[PDB]
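Asker: Below is one structure. I have some questions about it.
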Amino acid sequence: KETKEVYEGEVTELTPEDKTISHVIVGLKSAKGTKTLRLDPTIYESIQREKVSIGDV
Amino acid sequence: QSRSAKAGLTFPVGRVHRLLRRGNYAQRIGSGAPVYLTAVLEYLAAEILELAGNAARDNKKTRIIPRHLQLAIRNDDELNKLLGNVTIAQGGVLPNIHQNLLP
Amino acid sequence: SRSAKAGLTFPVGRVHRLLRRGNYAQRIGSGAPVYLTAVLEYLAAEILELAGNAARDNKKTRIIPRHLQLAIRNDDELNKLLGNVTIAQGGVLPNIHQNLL
Amino acid sequence: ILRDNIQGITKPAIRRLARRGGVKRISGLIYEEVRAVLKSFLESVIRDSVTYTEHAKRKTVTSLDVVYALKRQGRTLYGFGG
Amino acid sequence: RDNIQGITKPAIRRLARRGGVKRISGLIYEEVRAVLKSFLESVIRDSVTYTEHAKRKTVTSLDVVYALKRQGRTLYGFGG
Amino acid sequence: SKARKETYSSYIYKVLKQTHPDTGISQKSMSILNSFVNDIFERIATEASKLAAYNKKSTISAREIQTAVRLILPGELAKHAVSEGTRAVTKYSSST
Amino acid sequence: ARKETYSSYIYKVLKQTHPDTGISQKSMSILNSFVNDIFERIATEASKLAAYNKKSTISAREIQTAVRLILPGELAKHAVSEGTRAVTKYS
Amino acid sequence: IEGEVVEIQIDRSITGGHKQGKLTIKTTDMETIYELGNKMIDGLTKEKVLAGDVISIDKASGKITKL
Amino acid sequence: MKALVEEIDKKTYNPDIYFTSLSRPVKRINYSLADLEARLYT
Amino acid sequence: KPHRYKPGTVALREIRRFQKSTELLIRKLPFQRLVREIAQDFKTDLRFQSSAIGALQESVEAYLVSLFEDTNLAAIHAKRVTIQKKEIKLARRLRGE
Amino acid sequence: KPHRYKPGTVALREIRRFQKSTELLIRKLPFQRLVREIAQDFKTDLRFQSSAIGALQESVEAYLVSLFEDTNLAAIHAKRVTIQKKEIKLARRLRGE
């Protein structure tokens, strides 16, 4: 038995913090609130490969 | 007959005298102190009743709302200086409008 | 006296009789004067040690009112405790505003 | 209920309280500062209100507790619980 | 006759130096004088009240300290 | 379910009839007046206690109330309060 | 004539804390005024608190809660600690 | 070197020095403060460290172990 | 292990600075007059 | 042509409207959950009477109005119509707080 | 070439000089005749002890210094170095007077 954390929301801002692949601050907008989270460079690479854009869930 | 009628008072002297006795103030209590205190309290109460009464007469109401007493106490200098920390419930505030904010 | 067996300094009898003749209540407990002497001894010890180190800072073996003044003002609990108290010959704090520099 | 009820005071409420004080134009940070001052005030009162209640051996806070709590601070709240 | 002028302007300047004031205007010396004139009445009045209640022709230190006690100032030192 | 309580209600109503026997008084304002008189009672009484303690006397007489009322009230309220108070006391003691 | 002060006690506590530095007479009078003032503080608060409970008796409970409500959390915490320690050790 | 960390301060690069930081390692017998070594600061900022946890820092290895 | 996701506030957080912190204790205060005046006049 | 007032006109009539009203400007439920929130971390599982809540809210409103008046005068001392964060600190600390 | 300081230099050293001194800045005789003057119209033919005069003067000085500090801060809120008549009224009324 294990607990997993889940984040979901519409993206507001996407910025690179840029050797090494820099991190990215994500602006995910929930319906009931708004929170921003920093991400790893790898998950940023997966994000870039999914062709996500500002305003996409 | 109570001693308040012969002295021209209203509030009872016995309740104030016994209250001062059980109030843990001093060991000995004089007989003129409760009469004096009832006189002062009756004077102040009469002042508040007449000032709030005319304050009720200004707004054309036959009952005294807390706002009438609020304006009655605030409009007087001796009452405002007497109690400056007193917060009256349902009394509102005074219609104070600054001049520099006017057109 | 009962102050030595309880580890006190100020006398319990003077405080008990003072509370009796102070016209406070009809009945007085026997633990109230001991408690009051304990609190007063604690506060007095606090003022004595704070003003003592305040005298140690200026390299003086006697306590002037200025040492006690700075000792009370520099502490937050003492400044909040008494904010209206005026100390004679205590002076003021060396407060210098930055914009005037 | 247990989570961030200090936001329960609306900005138009602070604007109306500013209208009671005779304020015309209000800046942005006023709504935060007034909220914080209220947050400190309610602690400074409610603390003593819990002190008297604990001394009175009661699980319910009455009006005499609030009035007597504001009595020692010099405010002397009249009306209810006089 | 007019002993309120006994306070010199350099004295008010020194009291301003104690408060950390750098430059001082003209009317400060008059305003501070008036505030002092009101303060001495607000104290001395109660000091005469207690003296009259104590049946004395001389004002002592306990009268001044007890006079500032009810006003919340609570003057320490002399006459404690 | 209630034992009893004491208030100034009837007296405030009688004085109201002595001043303006027309306008009435709401219950809440009556409670405010009760709090006012109850507060001033502790004011003058406590000041009389401290003043009695300053004179090294265990007795509180009309003198302590007179000087206390003088020092705790403005000159107008203390002047008229001492006037009517001394009038009522001197008229009371004359009946004997 | 005679008078009463805290002088000897303040000197003894001074010897208990720092038995080197002395105390001036005026500062000793300031301490006398301080203790004499706090005495009326806690005593009066105990009187009003005793009046709120409809009781004619003042016990260590009234002094404990009074000291708690009239002092900051630090001074009331240590004052209640050492006070209850001294009272419980006494009785 | 192991012990509780009560306070760790880390400062951004300035002209005066590359990085300035001070970590407080508290132990029962002795409590002292160390000034970090640059790349040490990169190890403390590399993995998020919260004050009040017991860690063991390896000087020769250059890595941190949280116990 | 290392968390690949990190929650961050825009205004409070900065990548520049990283800060972590946790009878009667009292902070040491110097009562010297020349020390305070020396600190304020430097 | 739409009918619109110039900026600053509605503030005056709002002052006239609210200064004539003694009603409470704060709702009952938010103040209820707020007082209970402050009472959560002090003594767990307490009870609040139907009264004494309007005394806390009444003293808070009446005190905060006077604070807005003194702060308003502090803003007037700076010769402007706008209240600022530093004005609340000035009129606050200058009252002995 | 005469040696003259620029305006504002002597004020700082005066602050340093007086802030280190606990002495009274008001002479004894003017305060004596002033207190007696205030006591003339209250109770005729009174007597003042050698003490209690330094208590009135001491409280007046110590209170007036704090009033000059609060008034000084009020002048700083206006962003200048000069104390003005309106500053004394601001820092006065804002203290509850």
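Note that chain J carries Swiss-Prot numbering, so the residues on display, from first to last, are 38-134.
Determined via electron microscopy, 3.6 Å.
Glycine residues also receive a Cβ, built from the backbone N, Cα and C atoms like all the rest.
Sharing the feature lines straight out of Swiss-Prot:
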type	residues	note
MUTAGEN	J:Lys57 to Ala, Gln or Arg	Increases sensitivity to genotoxic agents inducing DNA breaks during replication
MUTAGEN	J:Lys80 to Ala, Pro or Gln	Compromises telomeric silencing
Asker: Select the most exposed residue of J:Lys57, J:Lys80, where exposure means the fewest other Cβ atoms within 10 Å, treating these as the mutagenesis positions.
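Answerer: Minimum Cβ neighbour count within 10 Å, taken over the mutagenesis positions J:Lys57, J:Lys80, occurs at J:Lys57.
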Asker: Taking the Cα atoms as reference points, how far is J:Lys80 (mutagenesis position) from J:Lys57 (mutagenesis position) in Å?
Answerer: 39
Asker: Which state, by DSSP, holds J:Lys57 (mutagenesis position): helix, strand or coil?
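Answerer: Assignment for J:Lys57 (mutagenesis position) reads coil.
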Asker: Which state, by DSSP, holds J:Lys80 (mutagenesis position): helix, strand or coil?
Answerer: coil
